[PDB]
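Visitor: One structure is given below, represented as structure tokens, and several questions about it will come after.
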Amino acid sequence: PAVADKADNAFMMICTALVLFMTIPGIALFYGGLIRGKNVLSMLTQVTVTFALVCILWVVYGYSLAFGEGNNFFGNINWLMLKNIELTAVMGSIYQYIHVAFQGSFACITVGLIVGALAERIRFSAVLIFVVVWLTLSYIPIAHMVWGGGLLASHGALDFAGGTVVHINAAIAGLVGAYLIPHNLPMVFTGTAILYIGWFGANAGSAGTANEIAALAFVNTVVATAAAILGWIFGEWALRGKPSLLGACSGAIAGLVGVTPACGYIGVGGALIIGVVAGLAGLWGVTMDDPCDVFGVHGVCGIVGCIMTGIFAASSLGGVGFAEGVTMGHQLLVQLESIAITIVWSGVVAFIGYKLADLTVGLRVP
Amino acid sequence: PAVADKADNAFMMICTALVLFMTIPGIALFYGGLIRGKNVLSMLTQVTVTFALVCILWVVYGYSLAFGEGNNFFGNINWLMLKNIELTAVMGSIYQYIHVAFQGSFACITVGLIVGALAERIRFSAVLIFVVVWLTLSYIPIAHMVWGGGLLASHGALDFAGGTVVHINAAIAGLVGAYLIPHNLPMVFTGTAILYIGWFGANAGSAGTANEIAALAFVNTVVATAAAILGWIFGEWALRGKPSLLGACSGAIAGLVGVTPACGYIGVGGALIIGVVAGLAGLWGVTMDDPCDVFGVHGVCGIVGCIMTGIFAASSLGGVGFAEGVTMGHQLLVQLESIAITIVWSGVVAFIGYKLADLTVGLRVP
Amino acid sequence: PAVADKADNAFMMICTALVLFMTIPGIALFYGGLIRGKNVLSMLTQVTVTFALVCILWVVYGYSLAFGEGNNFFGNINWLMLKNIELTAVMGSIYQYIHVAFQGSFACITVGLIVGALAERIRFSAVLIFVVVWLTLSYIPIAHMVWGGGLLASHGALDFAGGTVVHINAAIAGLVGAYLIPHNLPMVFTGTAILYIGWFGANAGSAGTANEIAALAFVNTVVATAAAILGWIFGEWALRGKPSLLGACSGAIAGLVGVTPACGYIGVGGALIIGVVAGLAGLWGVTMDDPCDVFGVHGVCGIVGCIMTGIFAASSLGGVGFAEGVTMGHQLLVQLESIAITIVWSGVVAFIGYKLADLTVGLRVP
Ligand SMILES: CCCCCCCCCCCC[N+](C)(C)[O-]
Ligand SMILES: CCCCCCCCCCCC[N+](C)(C)[O-]
Ligand SMILES: CCCCCCCCCCCC[N+](C)(C)[O-]
């Protein structure tokens, strides 16, 4: 007799709006000020159209396969166009319709992160094909594997808000793209800004409820982002003699990414230590072919966050505590496996997607 | 013994903020990148000052006449400055003060849509006069007629979030203006963006509560907007050989508008079919004197949405179901009447307003 | 047996996001379009890094000293890194973690207002030192004095959302800075916009709950801002023959500031009268060395708001009513004292901070 709680309903609809704010115009504007000015309009168009396409595919089969009961790798196809979901169906403590909208907005932003990164160098029709393939055969199974009670979840993987599902997944997809293939810094910062605010929806929302864990995630997000900014900036001041706007904006992102899988499981001590290590590591990454340094931050910091969750979730270290019977040893192993599975899964799919495009319309923008 | 529900309180205050975000800076920035660059500052000023004036008129007599008990066409004047509204007065399941703020923000955005459209070509003092007339004698009675238990509502008109009260109403007011009387596309998209996010406040908020219907409206908004984008874009690719940023931004708006009256009454199937037809129809409109194509999208798509609600609310078609004793036949008729009443009411008033200005200070900007 | 209410949890986390939106990118962008274009990137960087530093200092000792039990002037140091705060600890009707995040975001925005004002003319390392000093020895004690059950609160001072803690405090700190020491108007308005929307989080959020008082504050915010815009604009039309965008944006701020201490205690009548007097007074201020007219609006309107709360909170005048045994006479006196204590406290500290910087790294940007 599952009963929807209006307080949770309220929180999760607003959180869905926030995550939606991340893509439209968040990620669009972030990339907008980074890419060559002659490429901006084509990019914003591509993000917008691919946003739309993702919203639709999610409704048709996206949600059903991501989040329906199935196997360890995917759901099913009987929630097609959300059929058999009663309007009053409750998932967790919120109406299911709001879970669809929430989970959909994650799908959008992830796609937004790859589209914007590669909009400069890929044909319009070729990114569409890619999106369709990689949403379907990478993001959806991994979503299901991590948040849909599939393989990774069934083996105790900690990923509170999408270090694998979003960050690693997309960073590897981006890297594959570049392998096969700033002009407005106020615009970049504005994007970073919208991304940051939008990100409280993503991290607190992942609690599914306005509780003490939503509260922990929110606090940890503020903390680790700030730690990452200062860590990056300090590093930049040491390496380059001075902080920069792009470094500060990059810092914030590095720690937002690092804290993503962790925010709901760690103490503020942990959030701070993670923000610092994520900020430095992100700086290290972009100091070491990667489009708009998407792996250099998302990939590198995605890995750092996911590994460091396997440590800082420990009650000893201020976390919520590992599950019963789980050692920090074993949990670390499982994160490594989650990470490695994501990297390979996305990579292989990315390769299939781009190649499908490359053999139907061509990658190379005319 | 009506009791205010804090969850609803929370939702409706945040939703009010979102709708407020639509005008300030949403609609301002949308028009900002469309109009000639030499006109932008005068426009943003005019939207801001007229926003303020609308916030005030709403408090003085706006809310009382829109939403007080009266006749079929207007309320009364005993909630002047919100007197006789106890601070703890409850409307629906939220405190009345939050209903005032919500309904006020609709009033603002509607006005924002006309002001911004005509800011280029109308004298400052002449728009003020217009606003005062047309808020008072068009938006307020129609508000009351549709959402204040007046004429249109009493006859079963479906308009969940303002296809008539907002979109048709303002589009006709805009058309009258032009009859008598892009430079920054990143800015236009940013505006579209803020408008989109802000619009979840308008559509879900219209539920008055964080329930399964707020959930339906939110989902339908995401769906139909996305459908509209792809529909517009595809049409544009057929007509023009390629999608454009303005087309994509226009697409989103077309479907946001189309779904506005429908979002709380239809299934996602319906949202998708409405988004598509609204996107194509919007494109058709702007292909066929209309200031910033305000009728071409708001008018045309306003009509499409309102008519199509009379169809897709049917349980057969996945909707919430028509009221008892109501056939799809009869419901369609009533939408047509709602539409026709709005078009004529706003038109006649618009004509009175502009002429009053034109005979006191003059329309024609010096 | 204090029990956290999920509805309040939801409201206060979203309100925290809104206040966070005020700084990042709100205040950054406001100043962005005001300062010389050659200074903008250095400014946005400085706001971002000092934001981060404030988020961290708040977590380490900021919250503990601001909001722990202590004396009349400061709390304590046993909530260092939020230790001894159980994750499920409840303050008011929300989890304590959300109070930390809320109160932290006030700390950020206040700092944002001084940093942005003086970013043009102060050395990076010198502002850092300043921030550390003045957050610690001004903002924290005043926070504690006004909202932490300290001196000013214990004597019945009304300041619902920070006329002293935020506005006067920062305006005086800014004035001290200038004493010792527009290019993008669309950007300025966008900032004003984000500031306005963000401000509903600050004013309603200060209720701690989604109740009738959150509802009153929200309504009053809309009202007084609008009143202030028209008051400023009308004054500007009289003084200068015409309204300007900067005047309108300045108007909105003047009334937002004026209503800040008052919003939770006054009637809408009062909100309107306060908005008007705040708008005119703000205009008067900037007509009478003050960096980006920060005192001319925040200082002047901060004082006006705080004094005028001591009047309009009266039930006679439509307010919530003064406390038992409190006359309007006595309440006015106490506001004057709150005001005077803030002005001197911040001033003295500001002087210490800047001088510490000036004698370690130097003020004067190289
Ligand atoms: C918990 C949800 C996670 C949301 C993911 C969105 C990533 C936004 C960051 C974009 C920055 C892109 N860049 C250049 C650093 O790679
Ligand atoms: C449910 C609330 C409806 C809100 C109405 C606001 C309309 C925003 C769209 C502006 C687009 C203007 N334009 C040029 C397409 O006409
Ligand atoms: C209730 C919270 C108060 C938030 C304080 C933030 C102040 C924002 C206004 C910035 C305007 C700066 N200026 C130039 C007018 O001084």
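Chain C uses Swiss-Prot numbers throughout; the residues present, in order, are 24-204, 217-323, 331-408.
Per the header: X-ray crystallography, 2.3 Å.
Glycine is no exception: its Cβ is also placed from the backbone N, Cα and C atoms.
Not my notes, these are from Swiss-Prot:
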MUTAGEN   C:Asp182 to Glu  Impairs ammonium transport. Retains 71% of wild-type activity with methylammonium as substrate. Allows some complex formation with GlnK during a transient increase in extracellular ammonium
MUTAGEN   C:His190 to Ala  Does not prevent transport of ammonia. Loss of transport activity with methylammonium and methylamine. Shows normal GlnK-AmtB complex formation after ammonium shock. Loss of both methylamine and ammonia transport; when associated with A-340
MUTAGEN   C:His190 to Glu  Retains 25% of transport activity with methylammonium as substrate. Shows normal GlnK-AmtB complex formation after ammonium shock
MUTAGEN   C:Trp234 to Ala  Loss of transport activity with methylammonium as substrate
MUTAGEN   C:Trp234 to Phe  Retains 80% of transport activity with methylammonium as substrate
MUTAGEN   C:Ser241 to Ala  4-fold increase in transport activity with methylammonium as substrate. Shows 80% inhibition by thallium
BINDING   C:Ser241  NH4(+) binding site
MUTAGEN   C:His340 to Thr  Loss of transport activity with methylammonium as substrate
Visitor: State the count of C-beta atoms found within 10 angstroms of the C-beta of C:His190 (mutagenesis position), not counting that atom itself.
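Guide: That number is 31.
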Visitor: Across the 12 unmodelled residues, what Cα distance in Å links C:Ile204 and C:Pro217?
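Guide: Distance across the unmodelled stretch, Cα to Cα, is 21 Å.
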Visitor: How many Å separate the Cα atoms of C:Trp234 (mutagenesis position) and C:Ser241 (mutagenesis position)?
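Guide: Per the Cα atoms, C:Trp234 (mutagenesis position) and C:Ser241 (mutagenesis position) stand 11 Å apart.
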Visitor: Can you tell me which of the mutagenesis positions C:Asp182, C:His190, C:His340 is spatially closest to C:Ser241 (mutagenesis position)? Compare CA atoms only.
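Guide: Of the mutagenesis positions C:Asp182, C:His190, C:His340, C:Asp182 has its Cα closest to that of C:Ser241 (mutagenesis position).
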Visitor: For the stretch where 7 residues weren't modelled, take the C-alpha of C:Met323 and of C:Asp331 and tell me their separation in angstrom, rounded to whole.
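Guide: Cα to Cα, the distance spanning the unmodelled stretch is 10 Å.
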Visitor: Provide, as an integer number of angstrom, the distance between the C-alpha atoms of C:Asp182 (mutagenesis position) and C:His190 (mutagenesis position).
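Guide: Taking the Cα atoms only, C:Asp182 (mutagenesis position) lies 11 Å from C:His190 (mutagenesis position).
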Visitor: Can you tell me how many other Cβ atoms are located within 10 Å of the Cβ belonging to C:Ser241 (mutagenesis position)?
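Guide: Its Cβ has 23 other Cβ atoms within 10 Å.
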Visitor: Are there any residues in the same chain, six or more apart in sequence, whose C-beta is under 8 angstroms from the C-beta of C:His340 (mutagenesis position), and if so which?
Guide: C:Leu136, C:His190, C:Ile191, C:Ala193, C:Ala194, C:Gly197, C:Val292
Visitor: Provide the three-state secondary structure of C:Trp234 (mutagenesis position) computed with DSSP.
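Guide: Assignment for C:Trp234 (mutagenesis position) reads helix.
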Visitor: Across all the protein chains here, work out how many other Cβ atoms are within 10 Å of the Cβ of C:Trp234 (mutagenesis position).
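Guide: The Cβ of C:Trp234 (mutagenesis position) has 29 Cβ neighbours within 10 Å.
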